[PDB]
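Peer 1: The structure that follows is given in the form of structure tokens.
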Amino acid sequence: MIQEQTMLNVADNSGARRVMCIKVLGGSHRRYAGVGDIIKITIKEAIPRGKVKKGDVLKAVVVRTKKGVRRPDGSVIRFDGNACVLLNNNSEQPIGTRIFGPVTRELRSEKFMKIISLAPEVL
Amino acid sequence: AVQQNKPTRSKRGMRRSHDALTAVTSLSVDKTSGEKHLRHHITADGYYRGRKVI
Amino acid sequence: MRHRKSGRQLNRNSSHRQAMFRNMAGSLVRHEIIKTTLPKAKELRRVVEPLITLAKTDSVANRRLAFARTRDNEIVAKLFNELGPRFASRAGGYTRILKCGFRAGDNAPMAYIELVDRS
RNA sequence: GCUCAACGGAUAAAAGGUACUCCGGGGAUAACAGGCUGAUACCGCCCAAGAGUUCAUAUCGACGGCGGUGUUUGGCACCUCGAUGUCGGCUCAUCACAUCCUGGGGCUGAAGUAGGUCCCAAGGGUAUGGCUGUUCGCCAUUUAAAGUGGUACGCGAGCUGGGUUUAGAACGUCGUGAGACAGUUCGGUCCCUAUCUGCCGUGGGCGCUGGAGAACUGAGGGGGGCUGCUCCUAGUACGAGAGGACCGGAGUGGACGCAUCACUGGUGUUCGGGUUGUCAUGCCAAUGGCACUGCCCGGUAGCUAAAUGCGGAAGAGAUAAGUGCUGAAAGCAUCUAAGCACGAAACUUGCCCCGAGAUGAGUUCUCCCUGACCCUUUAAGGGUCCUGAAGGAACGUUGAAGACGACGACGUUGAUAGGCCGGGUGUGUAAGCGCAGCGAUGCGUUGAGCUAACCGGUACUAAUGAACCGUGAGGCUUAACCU
RNA sequence: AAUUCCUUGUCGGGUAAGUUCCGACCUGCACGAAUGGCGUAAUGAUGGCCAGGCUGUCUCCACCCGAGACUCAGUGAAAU
RNA sequence: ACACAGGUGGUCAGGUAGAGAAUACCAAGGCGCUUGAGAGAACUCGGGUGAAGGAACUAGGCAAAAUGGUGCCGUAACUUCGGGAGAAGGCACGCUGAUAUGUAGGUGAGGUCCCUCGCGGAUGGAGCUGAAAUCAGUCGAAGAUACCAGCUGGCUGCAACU
RNA sequence: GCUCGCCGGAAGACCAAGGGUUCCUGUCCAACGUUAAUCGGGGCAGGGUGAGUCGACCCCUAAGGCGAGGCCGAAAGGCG
RNA sequence: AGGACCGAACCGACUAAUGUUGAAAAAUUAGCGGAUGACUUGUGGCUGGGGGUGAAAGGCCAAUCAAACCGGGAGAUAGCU
Ligand SMILES: [Mg+2]
Ligand SMILES: [Mg+2]
Ligand SMILES: [Mg+2]
Ligand SMILES: [Mg+2]
Ligand SMILES: [Mg+2]
Ligand SMILES: [Mg+2]
Ligand SMILES: [Mg+2]
Ligand SMILES: [Mg+2]
Ligand SMILES: [Mg+2]
Ligand SMILES: [Mg+2]
Ligand SMILES: [Mg+2]
Ligand SMILES: [Mg+2]
Ligand SMILES: [Mg+2]
Ligand SMILES: [Mg+2]
Ligand SMILES: [Mg+2]
Ligand SMILES: [Mg+2]
Ligand SMILES: [Mg+2]
Ligand SMILES: [Mg+2]
Ligand SMILES: [Mg+2]
Ligand SMILES: [Mg+2]
Ligand SMILES: [Mg+2]
Ligand SMILES: [Mg+2]
Ligand SMILES: [Mg+2]
Ligand SMILES: [Mg+2]
Ligand SMILES: [Mg+2]
Ligand SMILES: [Mg+2]
Ligand SMILES: [Mg+2]
Ligand SMILES: [Mg+2]
Ligand SMILES: [Mg+2]
Ligand SMILES: [Mg+2]
Ligand SMILES: [Mg+2]
Ligand SMILES: [Mg+2]
Ligand SMILES: [Mg+2]
Ligand SMILES: [Mg+2]
Ligand SMILES: [Mg+2]
Ligand SMILES: [Mg+2]
Ligand SMILES: [Mg+2]
Ligand SMILES: [Mg+2]
Ligand SMILES: [Mg+2]
Ligand SMILES: [Mg+2]
Ligand SMILES: [Mg+2]
Ligand SMILES: [Mg+2]
Ligand SMILES: [Mg+2]
Ligand SMILES: [Mg+2]
Ligand SMILES: [Mg+2]
Ligand SMILES: [Mg+2]
Ligand SMILES: [Mg+2]
Ligand SMILES: [Mg+2]
Ligand SMILES: [Mg+2]
Ligand SMILES: [Mg+2]
Ligand SMILES: [Mg+2]
Ligand SMILES: [Mg+2]
Ligand SMILES: [Mg+2]
Ligand SMILES: [Mg+2]
Ligand SMILES: [Mg+2]
Ligand SMILES: [Mg+2]
Ligand SMILES: [Mg+2]
Ligand SMILES: [Mg+2]
Ligand SMILES: [Mg+2]
Ligand SMILES: [Mg+2]
Ligand SMILES: [Mg+2]
Ligand SMILES: [Mg+2]
Ligand SMILES: [Mg+2]
Ligand SMILES: [Mg+2]
Ligand SMILES: [Mg+2]
Ligand SMILES: [Mg+2]
Ligand SMILES: [Mg+2]
Ligand SMILES: [Mg+2]
Ligand SMILES: [Mg+2]
Ligand SMILES: [Mg+2]
Ligand SMILES: [Mg+2]
Ligand SMILES: [Mg+2]
Ligand SMILES: [Mg+2]
Ligand SMILES: [Mg+2]
Ligand SMILES: [Mg+2]
Ligand SMILES: [Mg+2]
Ligand SMILES: [Mg+2]
Ligand SMILES: [Mg+2]
Ligand SMILES: [Mg+2]
Ligand SMILES: [Mg+2]
Ligand SMILES: [Mg+2]
Ligand SMILES: [Mg+2]
Ligand SMILES: [Mg+2]
Ligand SMILES: [Mg+2]
Ligand SMILES: [Mg+2]
Ligand SMILES: [Mg+2]
Ligand SMILES: [Mg+2]
Ligand SMILES: [Mg+2]
Ligand SMILES: [Mg+2]
Ligand SMILES: [Mg+2]
Ligand SMILES: [Mg+2]
Ligand SMILES: [Mg+2]
Ligand SMILES: [Mg+2]
Ligand SMILES: [Mg+2]
Ligand SMILES: [Mg+2]
Ligand SMILES: [Mg+2]
Ligand SMILES: [Mg+2]
Ligand SMILES: [Mg+2]
Ligand SMILES: [Mg+2]
Ligand SMILES: [Mg+2]
Ligand SMILES: [Mg+2]
Ligand SMILES: [Mg+2]
Ligand SMILES: [Mg+2]
Ligand SMILES: [Mg+2]
Ligand SMILES: [Mg+2]
């Protein structure tokens with residue numbers, strides 16, 4: 001359940017560590033963002049020398065959520081923090097070449113095949 | 001919030017029509033004491049369904 | 001809302017309702033019959049009948065729990081000595097409610113709650 | 001003898017402030033609002049000089065002209081000053097179409113996607129943030145779209161008081177001065193228990209023509225009507241190419257609503273446990289009371305959303321713009337005058353709910369009492385005895401029903417409530433005893449003890465024998481049938 | 001600027017976005033030197049802005065505990 | 001104006017915790033505050049908790065929420081050299097035993113010498129009270145465990161400050 | 001009478017100011033107590049306040065008032 | 001030592017909420033500032049209306065103050081309702 005002003009960590013290695021969500025894509029009055037939902041974020045805390053800098057605005061995807069996902073059988077998979085992976089505003093493709101931490105099987109799709117492969121663990 | 005015109009005795013009586021009282025439909029009589037008491041209650045002496053409790 | 005719930009506030013908080021019920025149960029055990037309002041006489045059963053079933057099995061832990069619930073040694077002793085064997089054959093139904101009528105000061109319903117084995 | 005010039009001349013002689021303010025008055029007279037008109041504002045229409053590579057009208061439109069709304073700034077001051085409370089914001093909406101999207105269509109200087117203009121269409125929807133008190137407006141990022149206006153520039157007996165607008169103080173300016181500035185800055189009491197109309201919901205009385213208990217027909221009314229993205233058709237139609245379809249299907253989701261607690265969680269001061277201070281139970285142990293539930297840790301049922309199921313329709317009828325067929329007036333032509341057909345989220349049905357007080361008071365299956373007497377006012381008459389039915393009402397146990405009413409279940413021929421047995425769930429090895437350790441403490445008895453609203457059972461207790469209301473074959477006229 | 005109508009004057013900093021804030025430019029409608037000017041260590045129930053934590057302020061409310069509101073018994077007003 | 005949630009000067013000051021007249025629980029002592037009962041709708045007030053975000057609400061962090069005590073290390077720009085500063089930030093806190101059959105310390109007897117000789121002094125430790133500190137162990141998610149009990153920093157205008 | 005809860009640097013005990021029988025007993029329930037009431041600071045009757053050591057009275061004065069005569073002032077009167 | 005610090009009695013009233021025909025003709029609860037000094041308080045006295053006082057708000061002067069209250073002029077006047 002990600003919304004505006006939500007502070008997220010960064011799973012990739014593009015040079016960011018803390019980001020702030022500003023919009024959720026999908027339609028009108030769209031307030032909640034789960035895993036696999038494209039959102040738009042700004043960068044608040046970034047490493048000195050990285051692929052991005054502070055103040056940049058770009059799209060991102062959610063791979064981990066403290067609220068968690070719900071499998072059809074009822075088995076809910078939660079986490080201990082909210083993390084996201086950066087993308088591009090035009091191509092919607094990841095910037096970094098690594099994915100820290102595990103991911104969820106509710107993320108795999110023709111658009112995110114480059115995230116599950118780089119993730120060391122898939123749930 | 002206050003009235004603007006004085007109501008009438010007719011309207012007052014119409015309102016008070018539902019403020020009446022309903023009497024007791026019927027009373028109960030003890031089998032052995034022959035008194036008159038309320039339904040499912042005890043008499044003034046201590047009788048209930050013929051037995052004595054006081 | 002109130003759906004499938006239980007218990008009656010009786011315009012009192014928990015710390016007052018528990019103490020009032022404890023005092024009423026102690027008085028009922030001491031006198032074998034009392035007069036009170038009908039809702040109180042109905043809610044006292046749920047406190048006194050389990051308290052009698054506890055005394056139906058004599059031991060140390062049961063007496064300690066009854067003392068914790070009542071705070072009256074002279075009441076718990078009687079409960080474990082007399083009421084125990086007296087109601088050891090009854091599977092519940094240790095109280096009998098008889099309506100008394102009403103009251104003058106508040107016109108509230110009144111009723112006598114007593115033990116079935118009293119006379 | 002007086003520019004008494006305010007010149008029929010109030011004194012021989014006289015300036016200002018009040019937001020510290022006060023009285024009598026005025027809607028005769030001011031600002032917001034309401035009213036009349038529409039100079040202004042907005043919109044619509046007419047000729048066509050032209051722009052438009054030629055070509056006025058794909059799309060704009062001069063120099064000019066004609067109209068509509070009463071939406072802005074405005075004119076008059078007709079209602080209100082023995083008070084109609086005012087800008088903006090929050091909640092709450094409703095109506096209109098000169099429509100932002102969705103729907104259908106015409107033209108195009110429309111190859112296709114994407115577009116421009118115009119007609120019909122209000123069924124639905126119509127964004128979150130930074131700045132500012134701000135509507136407005138600038139910017140960031142979405143959206144299928146982020147509409148125009150009216151409702152006392154909607155809504156303060158619904159909320160707010162940021163500004164404007166009282167008394168305090170200051171800055172800049174003016175005034176020699178008290179003071180003044182829709183110039184600025186700091187701070188600065190928003191009362192009302194609803195009498196009537198209205199609305200959301202729930203009931204009592206009576207009537208529907210004998211009464212009672214049930215199931216319905218549905219006149220009529222209400223609720224909803226929104227759509228994105230991906231794939232197939234198809235990288236096909238189209239296009240020298242980048243690019244990229246109409247129609248028709250499939251799937252998954254966003255905002256909205258209805259329903260529910262099985263699952264994921266919150267609450268759960270009525271369950272269990274940890275722990276601090278203090279008091280008490282003659283004392284240890286063990287407990288109880290208080291200190292927000294003392295502070296916390298989990299958590300039963302129930303209620304819940306963030307949780308999961310479902311819906312927006314398909315289809316039919318009549319249609320607007322529009323496209324047509326045949327076809328004359330007008331020997332041709334022509335969608336029309338006769339006739340026929342297609343055609344939109346607009347309309348009526350279709351989906352759900354209420355609903356015969358629908359007084360036009362409806363329909364159907366059932367149940368119930370088939371006894372006698374007298375009196376004037378001779379009748380839809382009055383009274384007496386006997387009778388008291390079907391059924392209902394009242395009291396009680398009560399409910400996942402409920403403000404009180406009302407509704408549902410039960411009442412000794414009974415599981416309705418309470419209690420009890422077993423189980424389940426939750427909390428987490430109860431008290432006591434023994435052992436080890438100087439001791440705190442741990443270990444075995446022991447997944448023990450306790451266990452609210454849960455389940456399956458159990459008359460142990462409370463729901464009593466009664467009594468009460470409600471009657472005794474049901475009006476007149478006419479049509480058919482049987483006597 | 002507590003002073004600037006034009007003004008949200010221009011640039012830079014902060015924010016994804018800053019009519020509010022800070023540092024500069026001077027074109028001071030209409031600053032200015034005891035109706036005092038500049039700065040200033042400490043202080044303010046002082047005005048404004050930003051940040052860390054913090055949370056139902058909110059997203060969007062939900063449950064629970066008590067007092068009222070609801071019914072019954074008694075007393076019993078008011079504005080108009 | 002009321003048997004009114006207001007105001008009114010002086011004295012006495014108990015115990016356990018505790019720095020204390022703060023706060024919690026109590027003793028002597030005094031009260032349940034002159035309408036009650038019932039069910040547990042909307043809505044109002046005083047509160048408690050809360051799935052994810054954490055000021056995005058709002059004129060405005062208004063209100064609400066949050067740290068909050070002792071000991072110790074340590075603490076910037078600036079400065080009128082006093083301050084800022086409790087700056088910021090960080091660690092230990094319960095209980096038992098040993099050190100020490102209750103330590104350091106405090107109080108201080110009987111019995112000893114002389115003595116102007118008594119309400120006297122040196123010697124002496126009996127008995128009583130009594131921290132704080134270290135080590136080891138132990139129980140709970142949490143040991144300043146309840147009440148009480150600073151949010152902090154940076155920029156800036158005004159007034160020096162009380 | 002048996003239990004529950006509350007204040008306890010008070011919601012306890014003495015007083016000075018102020019009030020003036022409200023103190024105790026018997027009795028009453030017409031009006032008062034925001035209900036009833038056998039109760040009460042409500043009605044009626046009766047009783048109760050004992051000082052050489054407390055205070056007041058008294059001695060002495062401060063602020064301050066009055067003020068023999070006195071000074072001043074149209075009367076009143078003002079100051080001392 | 002401090003017109004020094006935190007924080008009770010005491011004094012005051014900065015914010016919010018309740019209330020606003022209130023428990024109260026300015027209060028209640030949660031917070032708040034001073035709290036050894038330009039402090040507060042008890043008793044008594046003095047300063048009075050064009051005057052008194054005023055760390056100065058046109059504030060206070062007995063719930064009343066841009067000139068207190070009572071009586072008198074007085075049946076002020078009112079082209080006003
Ligand atoms: Mg009128
Ligand atoms: Mg009535
Ligand atoms: Mg039940
Ligand atoms: Mg009550
Ligand atoms: Mg308690
Ligand atoms: Mg002359
Ligand atoms: Mg003339
Ligand atoms: Mg006037
Ligand atoms: Mg007029
Ligand atoms: Mg006007
Ligand atoms: Mg009008
Ligand atoms: Mg041409
Ligand atoms: Mg006008
Ligand atoms: Mg007016
Ligand atoms: Mg009027
Ligand atoms: Mg007005
Ligand atoms: Mg149209
Ligand atoms: Mg319509
Ligand atoms: Mg339709
Ligand atoms: Mg901000
Ligand atoms: Mg308006
Ligand atoms: Mg308004
Ligand atoms: Mg009105
Ligand atoms: Mg204001
Ligand atoms: Mg003005
Ligand atoms: Mg000006
Ligand atoms: Mg109201
Ligand atoms: Mg009816
Ligand atoms: Mg559930
Ligand atoms: Mg369940
Ligand atoms: Mg749970
Ligand atoms: Mg809990
Ligand atoms: Mg639950
Ligand atoms: Mg205890
Ligand atoms: Mg013990
Ligand atoms: Mg106690
Ligand atoms: Mg033809
Ligand atoms: Mg033809
Ligand atoms: Mg549709
Ligand atoms: Mg179990
Ligand atoms: Mg054990
Ligand atoms: Mg235990
Ligand atoms: Mg054990
Ligand atoms: Mg075991
Ligand atoms: Mg059990
Ligand atoms: Mg300056
Ligand atoms: Mg300006
Ligand atoms: Mg700028
Ligand atoms: Mg500046
Ligand atoms: Mg100058
Ligand atoms: Mg100046
Ligand atoms: Mg000057
Ligand atoms: Mg000079
Ligand atoms: Mg000068
Ligand atoms: Mg100065
Ligand atoms: Mg912040
Ligand atoms: Mg009521
Ligand atoms: Mg009257
Ligand atoms: Mg009273
Ligand atoms: Mg009082
Ligand atoms: Mg003490
Ligand atoms: Mg409640
Ligand atoms: Mg809370
Ligand atoms: Mg908490
Ligand atoms: Mg939360
Ligand atoms: Mg929890
Ligand atoms: Mg959380
Ligand atoms: Mg945070
Ligand atoms: Mg904001
Ligand atoms: Mg906003
Ligand atoms: Mg605050
Ligand atoms: Mg403080
Ligand atoms: Mg400066
Ligand atoms: Mg400034
Ligand atoms: Mg100052
Ligand atoms: Mg200065
Ligand atoms: Mg206590
Ligand atoms: Mg105290
Ligand atoms: Mg008196
Ligand atoms: Mg008397
Ligand atoms: Mg007395
Ligand atoms: Mg007496
Ligand atoms: Mg009487
Ligand atoms: Mg009375
Ligand atoms: Mg009274
Ligand atoms: Mg008396
Ligand atoms: Mg003496
Ligand atoms: Mg003298
Ligand atoms: Mg003389
Ligand atoms: Mg004199
Ligand atoms: Mg000081
Ligand atoms: Mg003051
Ligand atoms: Mg004030
Ligand atoms: Mg206070
Ligand atoms: Mg304070
Ligand atoms: Mg202080
Ligand atoms: Mg005095
Ligand atoms: Mg005067
Ligand atoms: Mg005078
Ligand atoms: Mg002034
Ligand atoms: Mg006054
Ligand atoms: Mg005044
Ligand atoms: Mg005068
Ligand atoms: Mg005269
Ligand atoms: Mg007169």
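Quick reminder: no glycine exception, Cβ is built from N, Cα and C everywhere.
Pasting the feature list from Swiss-Prot:
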type	residues	note
MUTAGEN	A:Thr97 to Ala	Reduced RsfS binding
MUTAGEN	A:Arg98 to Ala	Reduced RsfS binding
MUTAGEN	A:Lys114 to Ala	Reduced RsfS binding
MUTAGEN	A:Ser117 to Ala	No change in RsfS binding
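Could you give the neighbours, burial and distances for every feature on this list?
Peer 2: Its Cβ taken as reference, A:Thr97 (mutagenesis position) is surrounded by 11 other Cβ atoms within 10 Å in the chains shown.
In sequence order, A:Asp12, A:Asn13, A:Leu118 constitute the residues six or more apart from A:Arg98 (mutagenesis position) in its chain with CB-CB distances below 8 Å.
Within 10 Å of the C-beta of A:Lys114 (mutagenesis position) we count 12 further C-beta atoms, all protein chains included.
A:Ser117 (mutagenesis position) falls within neither a helix nor a strand when secondary structure is assigned with DSSP, and so counts as coil. When other Cβ atoms within 10 Å of the Cβ of A:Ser117 (mutagenesis position) are tallied across all protein chains shown, the result is 10.
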Peer 1: Rounded to the nearest angstrom, how far is the Cα of A:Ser117 (mutagenesis position) from the Cα of A:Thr97 (mutagenesis position)?
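Peer 2: So the Cα of A:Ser117 (mutagenesis position) lies 10 Å away from that of A:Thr97 (mutagenesis position).
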Peer 1: For A:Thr97 (mutagenesis position), which of the three DSSP-derived states applies: helix, strand, or coil?
Peer 2: coil
